[PDB]
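Undergrad: Quick one: this structure, given as structure tokens, is what I'll be asking you about.
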Amino acid sequence: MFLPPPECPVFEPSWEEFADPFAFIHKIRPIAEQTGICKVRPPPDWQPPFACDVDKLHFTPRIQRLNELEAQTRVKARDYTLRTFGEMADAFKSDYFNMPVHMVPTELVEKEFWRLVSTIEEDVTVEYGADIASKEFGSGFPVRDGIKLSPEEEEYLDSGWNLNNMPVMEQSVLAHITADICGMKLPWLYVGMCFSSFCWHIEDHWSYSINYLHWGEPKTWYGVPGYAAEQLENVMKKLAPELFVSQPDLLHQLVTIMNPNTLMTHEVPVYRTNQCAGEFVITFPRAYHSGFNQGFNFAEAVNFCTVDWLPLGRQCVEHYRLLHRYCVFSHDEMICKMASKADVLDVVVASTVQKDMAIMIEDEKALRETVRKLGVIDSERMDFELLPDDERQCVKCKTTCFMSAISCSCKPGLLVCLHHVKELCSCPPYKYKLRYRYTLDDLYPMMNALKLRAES
Ligand SMILES: CC(C)c1c(-c2cnn(CCNC(=O)CCl)c2)[nH]c2c(C#N)cnn2c1=O
Ligand SMILES: [Mn+2]
Ligand SMILES: [Mn+2]
Ligand SMILES: [Zn+2]
């Protein structure tokens, strides 16, 4: 038996409220960050086109077994068209229930999902699509291409809710990152079938995410507020300890399906929703979420980072260091990139970046004093941003270095961050070298330029 979590908040903004997505998200944040996820129904005449030929859209399916607490990975031959995938998917669901696909109630599919995942006798496997846009299978929103668009497609080209606009919109600081981090910054396309499932996870760097269901049967979500993130992790550590073995790569972290009733039993707040076609789901920083598809559908989702998020992004990279997990990008490098563009930044952005930069500079001053007292005397400026990420990771904690690192002539090519000076080599301290991107004297005017831009 299954007891459905309480429903998450649903917002129905008017057009005035809906027009600017970042202003609207900021307004709902007090309510929505208490539930981790929320649903947004756009005003009734915001309806972007869905004009695809299912016979020309191709993608490589992925296979999924459905066993509660079984380890699965994040995704990185075979081929379906959207038509043949849809036909396989609909026949699977109608054969599974011996009913037409739409008369299966969502409550029932939900019940049956949690039954089949917990029964070891059942060996159900399903297939799904998950990838970024490609020439073989593009975004569900209109994009610019030199094909003629209808005036209705043109209406939605520059919408803030056209998710293709997210990796380039001013108020997502992720847009400032020059590094090509395609897996994180670009929209993902999700082609679902009944019971295809996304395991419990938070987004990289604790970013927000936003998900739009273009068409098809609904997507069922479970969400946990960011404040209960460690509570949830402790519950999963106890019940599925195999998922917490230290992982060699970011593409090797383990995730799993877990009944939300199990989390509720252990006092973790969980909320649910059925996302229907034309609706958005927003996940907030560090809000765990999982779910499954009710049947054949097509969704598009993207990460983003508001100024709200900057302190949490710093807190996240700290937490990655404690865990020895790889970063997707350097947070400090992104801060300094924005500082170098201060004259062009939005004034509220400049004020918030400035506050994060002050913490960064004080933390960095203290760390350099600590390593100097360990006998590291030699030093040389180094343009960390020119190194491929895997050439500038701390040997100990895997963090991506940018502000500074320690090298040692006895272990050429290796780096540690300033927390792990004692982990690099066994040579005497005068053979170590501090490699730094900026002097403290470079840094204070960078921050000052942000204060000027903000105070205007
Ligand atoms: C079932 C698919 C189409 C799907 C996925 C998804 C990605 N990867 N896998 C395989 C299992 N691994 C993990 O879930 C890694 Cl954490 C599923 N993610 C998501 C999200 C999210 N956020 C929302 N809708 N949505 C989907 O409908
Ligand atoms: Mn099973
Ligand atoms: Mn997600
Ligand atoms: Zn380190």
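Please read every residue number as a count from 1 along the shown chain.
Backbone N, Cα and C define each Cβ position, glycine as well.
Residues annotated as domain 'JmjN' in Swiss-Prot: 8-49. What Swiss-Prot lists as 2-oxoglutarate binding site is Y128, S209, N211, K219. As annotated by Swiss-Prot, domain 'JmjC' applies to 155-321. Swiss-Prot documents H201 to Y (Swiss-Prot position 499) as a published mutagenesis change and attaches the note Abolishes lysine-specific histone demethylase activity. Here Swiss-Prot flags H201, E203, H289 as Fe cation binding site, drawing on a curator's inference.
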Undergrad: Determine the straight-line distance, in Å, between the Cα atoms of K76 and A77, where 4 intervening residues lack coordinates; round to a whole number.
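TA: The separation between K76 and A77 at their Cα atoms is 13 Å.
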Undergrad: In sequence order, which same-chain residues at least six apart have a C-beta under 8 angstroms from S209 (2-oxoglutarate binding site)?
TA: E203, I282, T283, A301, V302, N303, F304
Undergrad: How big is the gap, in Å, between the Cα of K219 (2-oxoglutarate binding site) and that of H289 (Fe cation binding site), rounded to a whole number?
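TA: Answer for this pair: 12 Å between alpha carbons.
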Undergrad: Determine which residues of this chain, when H201, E203, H289 are set aside, have a Cβ within 8 Å of the centroid of the Fe cation site's Cβ atoms, and list them as they appear in the sequence.
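TA: Going along the sequence, the neighbours come out as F198, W200, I202, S209, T283, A287, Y288, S290.
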Undergrad: Within its own chain, what residues at least 6 apart in sequence put their Cβ under 8 Å from the Cβ of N211 (2-oxoglutarate binding site), listed in sequence order?
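TA: Residues satisfying the criterion: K219, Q275, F280, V281, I282, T283, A299, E300, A301.
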Undergrad: Where's the emptiest Cβ shell within 10 Å among the recorded positions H201, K219, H289?
TA: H201
Undergrad: Could you check which of the binding-site residues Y128, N211, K219 have their CB within less than 6 A of ligand 3?
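TA: Passing the 6 Å Cβ check against ligand 3: none.
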Undergrad: Fill in the CA-CA distance, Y128 (2-oxoglutarate binding site) to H289 (Fe cation binding site), as an integer in Å.
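TA: About 18 Å separate the Cα atoms of these two residues.
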Undergrad: Between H201 (mutagenesis position) and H289 (Fe cation binding site), how far is it from one CA atom to the other, in Å?
TA: 6
Undergrad: Please give me the CB contact count at 10 A for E203 (Fe cation binding site), counting all chains in the structure.
TA: 21
Undergrad: Checking proximity to ligand 1 here: which recorded positions out of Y128, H201, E203 have their Cβ closer than 6 Å to it?
TA: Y128, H201
